[PDB]
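Step one of this worksheet: look at the structure below.
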Amino acid sequence: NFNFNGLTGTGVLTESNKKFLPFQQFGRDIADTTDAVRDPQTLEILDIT
Amino acid sequence: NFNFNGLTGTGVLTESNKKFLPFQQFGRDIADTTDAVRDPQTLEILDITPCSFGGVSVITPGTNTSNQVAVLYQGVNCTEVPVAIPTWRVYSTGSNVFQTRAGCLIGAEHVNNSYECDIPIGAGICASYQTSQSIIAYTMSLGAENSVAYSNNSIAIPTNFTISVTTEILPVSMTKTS
Amino acid sequence: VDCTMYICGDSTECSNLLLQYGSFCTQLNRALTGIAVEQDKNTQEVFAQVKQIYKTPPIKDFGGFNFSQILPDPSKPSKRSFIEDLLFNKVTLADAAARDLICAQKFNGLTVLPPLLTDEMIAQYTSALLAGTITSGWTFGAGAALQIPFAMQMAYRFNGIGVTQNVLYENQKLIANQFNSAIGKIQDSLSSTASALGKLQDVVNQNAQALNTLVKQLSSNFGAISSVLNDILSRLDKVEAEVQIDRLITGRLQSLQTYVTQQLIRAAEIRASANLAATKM
Amino acid sequence: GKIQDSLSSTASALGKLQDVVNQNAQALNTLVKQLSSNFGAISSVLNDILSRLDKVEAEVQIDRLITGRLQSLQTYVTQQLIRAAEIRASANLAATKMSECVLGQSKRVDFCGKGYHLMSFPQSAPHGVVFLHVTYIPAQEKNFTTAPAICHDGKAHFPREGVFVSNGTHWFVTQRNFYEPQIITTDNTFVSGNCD
Amino acid sequence: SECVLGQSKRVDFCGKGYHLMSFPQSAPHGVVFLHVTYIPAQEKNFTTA
Amino acid sequence: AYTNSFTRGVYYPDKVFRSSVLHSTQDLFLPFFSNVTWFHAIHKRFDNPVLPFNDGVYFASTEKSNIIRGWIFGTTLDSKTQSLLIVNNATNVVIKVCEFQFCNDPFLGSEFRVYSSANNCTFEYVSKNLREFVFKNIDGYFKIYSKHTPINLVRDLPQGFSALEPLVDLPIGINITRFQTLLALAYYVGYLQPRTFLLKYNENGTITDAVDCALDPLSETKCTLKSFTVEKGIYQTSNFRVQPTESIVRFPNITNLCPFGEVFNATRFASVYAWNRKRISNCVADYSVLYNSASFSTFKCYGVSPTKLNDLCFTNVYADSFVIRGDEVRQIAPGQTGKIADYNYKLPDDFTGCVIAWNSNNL
Ligand SMILES: *[C@@H]1O[C@H](CO[C@@H]2O[C@@H](C)[C@@H](O)[C@@H](O)[C@@H]2O)[C@@H](O[C@@H]2O[C@H](CO)[C@@H](O)[C@H](O)[C@H]2NC(C)=O)[C@H](O)[C@H]1NC(C)=O
Ligand SMILES: *[C@@H]1O[C@H](CO)[C@@H](O[C@@H]2O[C@H](CO)[C@@H](O)[C@H](O)[C@H]2NC(C)=O)[C@H](O)[C@H]1NC(C)=O
Ligand SMILES: *[C@@H]1O[C@H](CO)[C@@H](O[C@@H]2O[C@H](CO)[C@@H](O)[C@H](O)[C@H]2NC(C)=O)[C@H](O)[C@H]1NC(C)=O
Ligand SMILES: *[C@@H]1O[C@H](CO)[C@@H](O[C@@H]2O[C@H](CO)[C@@H](O)[C@H](O)[C@H]2NC(C)=O)[C@H](O)[C@H]1NC(C)=O
Ligand SMILES: *[C@@H]1O[C@H](CO)[C@@H](O[C@@H]2O[C@H](CO)[C@@H](O)[C@H](O)[C@H]2NC(C)=O)[C@H](O)[C@H]1NC(C)=O
Ligand SMILES: *[C@@H]1O[C@H](CO)[C@@H](O[C@@H]2O[C@H](CO)[C@@H](O)[C@H](O)[C@H]2NC(C)=O)[C@H](O)[C@H]1NC(C)=O
Ligand SMILES: *[C@@H]1O[C@H](CO)[C@@H](O[C@@H]2O[C@H](CO)[C@@H](O)[C@H](O)[C@H]2NC(C)=O)[C@H](O)[C@H]1NC(C)=O
Ligand SMILES: *[C@@H]1O[C@H](CO)[C@@H](O[C@@H]2O[C@H](CO)[C@@H](O)[C@H](O)[C@H]2NC(C)=O)[C@H](O)[C@H]1NC(C)=O
Ligand SMILES: *[C@@H]1O[C@H](CO)[C@@H](O[C@@H]2O[C@H](CO)[C@@H](O)[C@H](O)[C@H]2NC(C)=O)[C@H](O)[C@H]1NC(C)=O
Ligand SMILES: *[C@@H]1O[C@H](CO)[C@@H](O)[C@H](O)[C@H]1NC(C)=O
Ligand SMILES: *[C@@H]1O[C@H](CO)[C@@H](O)[C@H](O)[C@H]1NC(C)=O
Ligand SMILES: *[C@@H]1O[C@H](CO)[C@@H](O)[C@H](O)[C@H]1NC(C)=O
Ligand SMILES: *[C@@H]1O[C@H](CO)[C@@H](O)[C@H](O)[C@H]1NC(C)=O
Ligand SMILES: *[C@@H]1O[C@H](CO)[C@@H](O)[C@H](O)[C@H]1NC(C)=O
Ligand SMILES: *[C@@H]1O[C@H](CO)[C@@H](O)[C@H](O)[C@H]1NC(C)=O
């Protein structure tokens, strides 16, 4: 289970290669569905597999 | 917009020929829309029909080929198209306006030649991007017209042949979702 | 049928609520669009089986066979055959009130598109098919129209059924007289009773019945304080109107979903009939 | 060779198979996107409602999502059942053409391509089958005078097979689908009755 | 029509082998066809020209 | 002066990464090929007056000497309301929300002459060329987007596409309807509109192209097909639908005012077991007088909105009046039960009227 900044769900947090822009906090699949998140402390990007 | 005694809607108020009986106040459509109404002050009877509407179908070659397009306002008369729609009045002011039976076609050049149907429109009309290029619109040609040269004692016999190979394609499956 | 214009009419307030149901109206519009394009494909594959518009000669010496009932009548603007008129009348004596009803009912976002091929064009294809057959046998099917005298075409037809061709040539006058009389019985039968064409008139009645049902479903309340959506907009403020409108949206949307589903099934029934008609051609 | 070149070049030939892929993929994408619709709930992200509202209010919002999402699956499955019926019809047709055009030679006009059918070769394709229908097309026809019968010695002769033709001076018999003239002979004609 | 009332040249329409004739039998909510067919057997090799 | 916005002014609509995708969004955008106003400030048109803000503003500058330094936003701009100051001084960007008394002609120069005084300040923050900006007030915030780009031009807004990134997101509640530019001793203003846009995200998730879905029929096909490329065909994009020219109102021409006064201000009311009924008909009402009276402790309407009640007509109206205990008022509603509802005054399940009640312990 995860809560990121209120984004609450369940998944397999995985180290991302997807390069978020500096202001972007979340990332989505082609389907406009959640797919990645920026960690609010390390600022790294996690694939929410 | 109209509002009679609170009965409210939108339409083209028209003097009715429908003879209401003296007690009647509304006339109704099968869907309970108002077919007609009595004016509460003159007591005259008004037909109501709705303001016109229709499918905006946009006719285009591929964007690889051109950015020109023509617009078919389906089921509406060209004299009524230009006023409103989400608004592209510069089309309706163009020189190319043409009343098909499918509806008003705007931005296509009507021609008297006939060709195979490139883009279908309806009622025998088709449109194509052709030459200086424009979108033309034409009655489709069904095929080359041929007189068989029949006679009561004449026969034709093939002196040769062609072996032809024809590709036919058929679907068999679709992806097994669950 | 436009899903938003049927469900909400003129109301922008209802339209904003209908967006919260999302894709359903796009699916319904697109499904009906598929059914609509299917009808031109069905017509194309039956009649456009001939590559060229063949013409009969003016000197119609077909060896005593008299196709005058079935060949085009030049005296008319549509240039249908005589039998094609009898066919056209007996079904249009139904419809091809329903159109006038649908035109009155158009107020609710119904529309009927014209076919791609007109009656004049379809009769032009049947002309080409028929003129090809009698002048050239099956050959205009396999390739070029190779002309052959019709008496000798029919002698080939006899060989096909295992009757020697001399049986044709020795009885040609009798065989022609039998054919001409049988074509007469067709003409009389179609002139006498409409009930032979029930299959065509039934699909017309089914499509008319489906739309007249879909229209009457607007008169339902679905539990709302009024069936007429403009009443609610005139009578309740937004916080309370939304609850009443959402009942109408739900019931009107399920009315479309039922209609579109049944028309998708009827489209498959008609396409199966069109595939058969194409195979018979 | 023309088949190879054509399939190497045109995009539209395999339209039926690509369309079947398009319609099914489009239906899945549409079914997924319906998860974003609110159906009147305060949020379409269902975990919002359960974090944001107390149970007896949440149940009202959740049941809107359940209603609309269930209606989304019923719409999908209904349309997939109808599409399945269409694919079944193409599959029964493809199986019949395998039986009749590949395992056989079909007398059925235009069933196995244009022209008189000779043979067909099946080729597999994604979610489908391709038949290469090999057919004979009559070509380079010439005109001839013809007659139903030859009157000789007061008796009528008819062709056993083929048709009588004349080049304008001489009469021949020939097969119907390829001009190979032969002398009209008691071996290739049969008698029936007088000439009248 | 084609297998019972006739003899069908359509390959594999009326069973395997060359169709001779078929007999209809009634069954609950259905029909059963007994397809009678000639299957060639015990082939021998030959030179041919 | 005026010029054309050649697809400029797209901005990232939300803080969500997306890539290799086309996404449709509905938001306030600058419409493509819009008629934007052009101003010639230099240390020549110096006057540069206050402008309306409308629903939101696109701003751009073509510059070489950093002449343009900021903006003020507000309504009255006169300390009678709070206003927002944004200024870029020689060393810092500064943002403040105060009851500013701005100067009649704010400028910088060694000089800072923007306002005479500031009070009740509730927010503060301190941080060849084309500079572009967008400003919005929405959902309880003031939101700003920007990008800077190299150019080489003498005049007019350049061609080409560039998406503005979000800059700052101020949690400030003020009203805004006007703004003015701050200058140091050319720029362009466009106004946002609600538009649908299709945004193209590359493999790195930058926006590289957009379609203004309303601009023209081809753009609408592109948008309704969710594709920047459209094959040859006919595409049913949209509905044509004629808008009303005007609104007609036809109520009955009855001048007789309805006698509501004598039912509410009656000296003696009827006993609830024998509740009185008075027919109200052939008269013109003004329910706003009743609703706005504020003299009633309870005012509940069933099937009719109290405010819209004045915008409607009725065939007949019946006024029922009686006196009951304060604890019994709750029984005067549809579907209620109890001694009063059961044996004195019963409302139907589908009641369409209004119930009004007030304390009468003085009478
Ligand atoms: C086949 O012949 C027809 C006309 O037939 C004539 O009579 C035959 C018995 C034989 O003697 C032929 O040589 C004669 O010509 C030709 O029909 C003409 O076709 C052209 C177009 O090519 C057209 O303009 C003419 O009007 C046609 N004439 C008639 C009377 O219909 C036909 O071209 C011949 N086909 C071939 C392949 O030779
Ligand atoms: C399209 O609209 C025009 C009017 O805007 C119609 O033309 C008129 O038709 C009436 C008969 O219905 C004639 O009496 C007028 O003289 C016509 N006016 C003009 C200027 O032509 C036209 O018939 C309509 N066509 C369709 C198919 O609706
Ligand atoms: C072929 O059939 C048509 C009928 O379809 C015949 O035309 C009729 O001829 C009679 C005279 O014998 C007229 O009284 C009718 O009015 C005609 N009917 C029509 C529709 O024209 C025609 O004579 C027949 N021709 C041959 C050679 O049999
Ligand atoms: C075969 O049947 C036909 C009828 O279909 C017979 O033709 C009829 O013959 C009589 C004379 O015997 C004529 O009066 C009729 O007019 C004929 N009918 C037609 C339609 O032409 C024919 O005689 C029969 N032949 C045999 C050998 O039985
Ligand atoms: C029709 O065919 C006959 C063949 O049976 C042709 O006769 C030949 O004509 C050539 C001259 O062109 C002679 O050299 C041959 O000896 C002839 N052969 C026979 C068997 O007679 C005849 O010329 C052809 N006629 C036409 C008009 O084509
Ligand atoms: C924000 O300020 C504007 C004034 O700049 C207010 O707009 C006025 O609103 C009243 C109705 O309340 C109208 O009678 C005026 O005509 C409006 N003036 C203008 C210039 O539009 C607006 O109401 C204020 N909004 C808030 C939330 O305070
Ligand atoms: C730009 O504005 C900032 C204030 O927002 C100024 O920064 C202050 O400068 C004074 C000295 O003059 C210091 O005592 C403050 O501590 C500074 N505040 C902050 C937050 O840094 C800055 O000096 C101004 N620039 C110019 C050129 O006047
Ligand atoms: C700062 O804001 C307060 C209100 O938030 C202002 O107080 C008002 O002052 C005037 C007199 O100048 C009174 O008539 C109002 O009734 C006051 N309002 C409230 C809500 O108490 C105060 O004046 C502002 N400060 C300055 C310097 O203007
Ligand atoms: C997306 O970003 C990648 C890097 O993450 C870019 O790839 C580089 O492109 C330049 C050419 O512009 C090359 O010289 C580098 O070697 C590339 N790096 C790698 C790791 O391949 C890419 O150009 C960017 N594309 C877009 C459209 O922004
Ligand atoms: C939060 O902690 C991380 C170390 O885990 C640190 O790198 C980061 O700078 C911290 N956040 C801020 C705003 O300093
Ligand atoms: C309203 O005025 C018209 C004259 O404009 C008059 O004829 C009519 O009688 C009036 N209405 C009623 C209800 O009397
Ligand atoms: C566009 O046209 C070119 C030919 O000019 C062709 O090579 C290319 O494949 C076409 N692309 C599409 C998507 O039609
Ligand atoms: C098309 O043909 C009609 C006659 O059928 C003629 O009146 C008209 O002028 C022609 N139009 C053009 C553009 O040639
Ligand atoms: C832009 O609109 C204004 C009116 O708002 C008009 O005066 C001006 O001419 C327009 N721009 C151009 C280039 O015409
Ligand atoms: C009752 O009288 C008061 C003045 O005493 C008046 O304001 C009120 O409007 C009257 N009631 C009604 C229903 O008009």
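Using Swiss-Prot numbers, chain C covers 736-831, 845-1029, in order.
Structure method, as recorded: electron microscopy, 3.5 Å.
Here the Cβ of each residue, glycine as well, is placed from N, Cα and C on the backbone.
According to Swiss-Prot, the natural variant C:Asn764 to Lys carries the following note: In strain: Omicron/BA.1, Omicron/BA.2, Omicron/BA.2.12.1, Omicron/BA.2.75, Omicron/BA.4, Omicron/BA.5, Omicron/BQ.1.1, Omicron/XBB.1.5, Omicron/EG.5.1. Listed in Swiss-Prot as a natural variant, C:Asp796 to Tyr is described as follows: In strain: 19B/501Y, Omicron/BA.1, Omicron/BA.2, Omicron/BA.2.12.1, Omicron/BA.2.75, Omicron/BA.4, Omicron/BA.5, Omicron/BQ.1.1, Omicron/XBB.1.5, Omicron/EG.5.1. For the natural variant C:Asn856 to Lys, the note given by Swiss-Prot reads: In strain: Omicron/BA.1. Annotation of the natural variant C:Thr859 to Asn in Swiss-Prot: In strain: Lambda/C.37. While the structure shown retains the original residue, Swiss-Prot records the natural variant C:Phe888 to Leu with this note: In strain: Eta/B.1.525. Under its natural variant annotations, Swiss-Prot gives C:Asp950 to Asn the following note: In strain: Delta/B.1.617.2, Mu/B.1.621. What Swiss-Prot notes for the natural variant C:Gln954 to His is this: In strain: Omicron/BA.1, Omicron/BA.2, Omicron/BA.2.12.1, Omicron/BA.2.75, Omicron/BA.4, Omicron/BA.5, Omicron/BQ.1.1, Omicron/XBB.1.5, Omicron/EG.5.1. A natural variant is reported in Swiss-Prot for this position, C:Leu981 to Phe, and the note states: In strain: Omicron/BA.1. For the naturally occurring variant C:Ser982 to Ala, Swiss-Prot gives the following note: In strain: Alpha/B.1.1.7. According to Swiss-Prot, the naturally occurring change C:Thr1027 to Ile is described as follows: In strain: Gamma/P.1.
Recorded features from Swiss-Prot, shown on the structure.
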residue	record	contacts (Cβ under 8 Å, 6+ apart)
C:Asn764	variant position	C:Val736, C:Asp737, C:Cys738
C:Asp796	variant position	none
C:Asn856	variant position	C:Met740, C:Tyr741, C:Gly744, C:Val963, C:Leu966
C:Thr859	variant position	C:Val736, C:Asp737
C:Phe888	variant position	C:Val785, C:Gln787, C:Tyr789, C:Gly880, C:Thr881, C:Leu894
C:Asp950	variant position	none
C:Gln954	variant position	C:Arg1014
C:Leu981	variant position	C:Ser746, C:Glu748, C:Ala989, C:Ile993
C:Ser982	variant position	none
C:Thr1027	variant position	none
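Those variant positions from C:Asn764, C:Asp796, C:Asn856, C:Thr859 lying by chain B, with Cβ under 8 Å from one of its Cβ atoms, are C:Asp796, C:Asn856, C:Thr859. Taking 8 Å as the upper bound (exclusive) on CB-CB distance to chain F, the variant positions C:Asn856, C:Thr859, C:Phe888, C:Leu981, C:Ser982, C:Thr1027 give C:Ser982 in sequence order.
Under DSSP, C:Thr859 (variant position) is assigned to coil, being neither helix nor strand in the three-state scheme. DSSP assigns C:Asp796 (variant position) to coil in the three-state reduction, outside any helix or strand.
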